[PDB]
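This report concerns only the one structure given below.
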Amino acid sequence: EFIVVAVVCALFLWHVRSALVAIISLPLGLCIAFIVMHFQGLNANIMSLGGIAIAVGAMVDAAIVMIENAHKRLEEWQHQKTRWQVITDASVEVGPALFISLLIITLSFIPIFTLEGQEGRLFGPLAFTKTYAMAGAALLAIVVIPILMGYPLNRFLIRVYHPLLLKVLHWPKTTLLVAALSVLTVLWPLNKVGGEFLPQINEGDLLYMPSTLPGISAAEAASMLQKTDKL
Amino acid sequence: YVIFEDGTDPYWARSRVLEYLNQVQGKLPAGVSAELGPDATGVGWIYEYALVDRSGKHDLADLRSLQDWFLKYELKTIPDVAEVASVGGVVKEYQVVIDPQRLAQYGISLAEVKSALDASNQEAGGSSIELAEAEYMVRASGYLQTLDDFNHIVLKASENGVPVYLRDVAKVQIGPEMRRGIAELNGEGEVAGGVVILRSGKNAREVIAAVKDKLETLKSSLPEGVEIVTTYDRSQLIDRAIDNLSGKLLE
Amino acid sequence: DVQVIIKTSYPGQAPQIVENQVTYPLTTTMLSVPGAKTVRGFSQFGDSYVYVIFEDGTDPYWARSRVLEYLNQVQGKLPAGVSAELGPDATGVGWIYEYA
Amino acid sequence: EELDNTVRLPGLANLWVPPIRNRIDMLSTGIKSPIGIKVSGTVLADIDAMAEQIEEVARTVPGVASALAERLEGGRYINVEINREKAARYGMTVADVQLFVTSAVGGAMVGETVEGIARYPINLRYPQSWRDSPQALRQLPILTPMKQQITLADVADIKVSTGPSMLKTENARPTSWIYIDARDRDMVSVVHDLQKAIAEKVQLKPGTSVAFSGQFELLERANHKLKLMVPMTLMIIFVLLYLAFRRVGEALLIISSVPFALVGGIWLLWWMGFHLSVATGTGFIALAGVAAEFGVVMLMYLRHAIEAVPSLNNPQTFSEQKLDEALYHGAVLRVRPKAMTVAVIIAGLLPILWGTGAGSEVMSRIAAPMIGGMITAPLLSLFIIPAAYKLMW
Amino acid sequence: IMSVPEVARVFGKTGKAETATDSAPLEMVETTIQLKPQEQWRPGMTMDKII
Ligand SMILES: [Cu+]
């Protein structure tokens, strides 16, 4: 994930070190999460160790937008000490929106803490790690500007987009009706999702157990066990 | 009664007092035991009922047995119920009366009788055997469950003679245990009942509604000619106070 | 769940014997233990088990203390050649290593 | 599959599972059937007789119901009935024969010998020949206290009969469990029909109680609980959403907009074949969060652009289509980071969908919603947001 | 006691009730008494009058 975000950044910005930001902003958040767990135990199970792989992808967006806007405003100023001050100004002009968005995507996970049960207390740690990582990343994005200041093709994208935007704007109600059609057709997979919910976890080890009748001797059991082991 | 300082945790006190309860078990006589108190206070007494019979079919002993071995084992299934305690009734006892003239005729003390009785109300172990591969464990009888069985008991043997049977020296019957607690309704007649306790610091209305609907659904399987009659319930006072306070706030 | 296990291993009997001899007193006594959500008793050939289940969120060690609170009233009431052992401080997940 | 096909011995039904799961399941001393009827009674005969009827009584009610009474009646017991009269005829109490039954046949323990820290038991029993067949037990030599050499059949009779193998006791009472279960349906209404039927058509014996249980019960709470909190949580969004806009229209627009990305994300499980679960719900929550981020951020740029020069001309007379050019310059500054985010997300989440390591099917379940929704949420923002924005007066 | 027109249900008990909380000897008698609804007692005749 780190290497792919790095290569994406280097591709869209033509060899800029903005990737480093991610590598020094996303991991630290993880730390914070773990710290929280240390204050209340919650030993790291497999679900917690898994949820972070998606949490990092959910979190990278703030840093991506920040670096993009910063580079944009810098290139804009190129047309004409306090330089980095106006860079910080161009960063804070969008900071609060990203902060609120991270806070809301954090607090949107309470419904998981609500439910309680074998599966509920199995999943709880996942949502806890999620929320703590999101809050940590919110704070880091609030303080991601110093590491930030420490360091052709998209023309085709805009050429393909702008005509579409001009075409669609003249027919908004058509877009609303298309959204209605989408939220209508969504009903088909909903009613036929299938079954086999809560899949089983595979492991390199296995355990065999046959259902059998009660009656069994001490020698017959050993003989049957040996035969089964040999087979 | 052991009393500690104020503010301490009740369960911690229970643990600490049980910490010195095992050093005296073996030191206590055999035919006794040391029971602990419930997890409630005098306020725990919440519900109180009586089992009445609008007929002369069933006896106090039957009602006591029913209340002890049928309801007690059901009301306690409610989660927040501390415990239920029976009251009144009669405890059916299989009592054996002796005749000293027979003891003199046959010359036998009472310790031998006690030994014989303590060796005629149990079964044996049945460790299995390796017969055909369909295994086959064992089990013996020996539970006293009939008066005719009580009458067929040996006390002393007489080789090439006649063994003395209990029926020839004594007489068995069923009767009332030595009563220590009795209960009664108005002059109608005697009755047996139960009282309900509540765990220190828990809601009342919930458990009251639970026991109420439980008795409602259970009245069906109840024997004929039997009725439950309540005598105490805090729910009335609780709701009365609630209504009074609500009306005062509204005015 | 958070539960406590009580075991009693008799060399050899019939399930009915241990049922009416060792399981009945334990269950009838533990029925009045605090925090008890539900008691269960399994009578098997030779050995008998008892599983006590409480509410969720409660402390395991507190449950151990509360269930032992009613274990001494039945020791003397139990046959001589037997005993009542308690369960370890682990769950089914505790099985970590296995060797031969 | 190869294993299940290779090993096949009569009298067995194979099962293959994870060791930890099998252990924790073994340890679970509960009912696994979605529906379970517990009938409690003072004795075994009465409860068994009741369950016998309950079987077909439940089999009658609609809904597939695999009515299973029990599977415990499989034991094999000797019944050595001690004729107390005959034992008394030879001056022998019950215990005098119970002893022979215990040690001479069973081999009871008498004490432990010490060899340092090691304690070794001591056994005492008759030879293996006199205790092989019931006929051999009928000739078991016995010596009375008076030294009368007799056999066991002279005081008791042995018979053959089956019985139980294990006994369950809930609340220190005999209890029988009847398992009922359907599939691919919520059994919320069948319980009422079943209880009313068994209460109206099946009589109850004095000393018998009936109760219901199973997984269904906990569900009745869980849903309720979330059905009580999900609303409030959503409100916590509204209050926290318009803090950047200070107007309700924007938050309402975002809230009505997130379902588009929801659908984009949910449409993938059909292709992948997976099935929803709690983890898919968490994935949905994360997708909605990122979609709300996109929407909020694009709306901030639209509000900053509309406040530009055209802010003076648009209120002058009417629409003045030229205002759309603002949106032009308001949108070119957003496609680049959006494409970057979508590309990184897709290229980071693909191998989890197409990878199997340790606990990977789960991770794929959690990652599917994001990959499925990252194809609509960008389109959603880019297109439908500015439309509704211009349509906001 | 039941002779009084205002009392509805009485319940007399002597001794203990097979519980650890009660320690009443065979002479201490405790009689629970339920009263009729206030609206139905009698003209006037407050609780003090009843006792
Ligand atoms: Cu197993």
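The numbering of chain D matches Swiss-Prot: 647-1039, in order.
Heads up, header says this was done by electron microscopy, 3.4 Å.
Here the Cβ of each residue, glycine as well, is placed from N, Cα and C on the backbone.
Feature annotations, courtesy of Swiss-Prot:
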| type | residues | note |
| --- | --- | --- |
| MUTAGEN | D:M672 to I | Loss of copper resistance |
| MUTAGEN | D:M738 to I | No change in copper resistance |
| MUTAGEN | D:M755 to I | Slight decrease in copper resistance |
| MUTAGEN | D:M792 to I | No change in copper resistance |
| MUTAGEN | D:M812 to I | Slight decrease in copper resistance |
| MUTAGEN | D:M833 to I | Slight decrease in copper resistance |
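A simple way to gauge crowding: the CB of D:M812 (mutagenesis position) has 16 other CB atoms within 10 angstroms, across all the protein chains here.
Using CA atoms as reference points, the mutagenesis positions D:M672, D:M738, D:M755, D:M833 were checked against D:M792 (mutagenesis position), and the closest is D:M738. Proximity to ligand 1 at the level of Cβ atoms, with a cut-off under 6 angstroms, picks out D:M672 from the mutagenesis positions D:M672, D:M738, D:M812. The two recorded residues, D:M755 (mutagenesis position) and D:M738 (mutagenesis position), show a Cα separation of 24 Å.
Of all the Cβ atoms in the protein chains shown, 13 others lie within 10 Å of the Cβ of D:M755 (mutagenesis position).
Taking 8 Å as the upper bound (exclusive) on CB-CB distance to chain B, the mutagenesis positions D:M672, D:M755, D:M792, D:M812, D:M833 give D:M792 in sequence order. Taking every protein chain shown into account, D:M792, D:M833 are the mutagenesis positions, and of these the Cβ with the most other Cβ atoms within 10 Å belongs to D:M833. The Cβ of D:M672 (mutagenesis position) has 10 neighbouring Cβ atoms from other residues within 10 Å, across all protein chains displayed. A distance below 8 A between C-beta atoms marks none of the mutagenesis positions from D:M738, D:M792, D:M833 as lying next to chain C. For D:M738 (mutagenesis position), the same-chain residues 6+ apart in sequence whose C-beta sits under 8 angstroms from its C-beta are D:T790, D:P791, D:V801. Between the alpha carbons (Cα) of D:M812 (mutagenesis position) and D:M672 (mutagenesis position) lies a span of roughly 15 Å. Secondary structure from DSSP puts D:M755 (mutagenesis position) in a beta strand. D:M833 (mutagenesis position) sits 26 Å from D:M672 (mutagenesis position), counting Cα to Cα.
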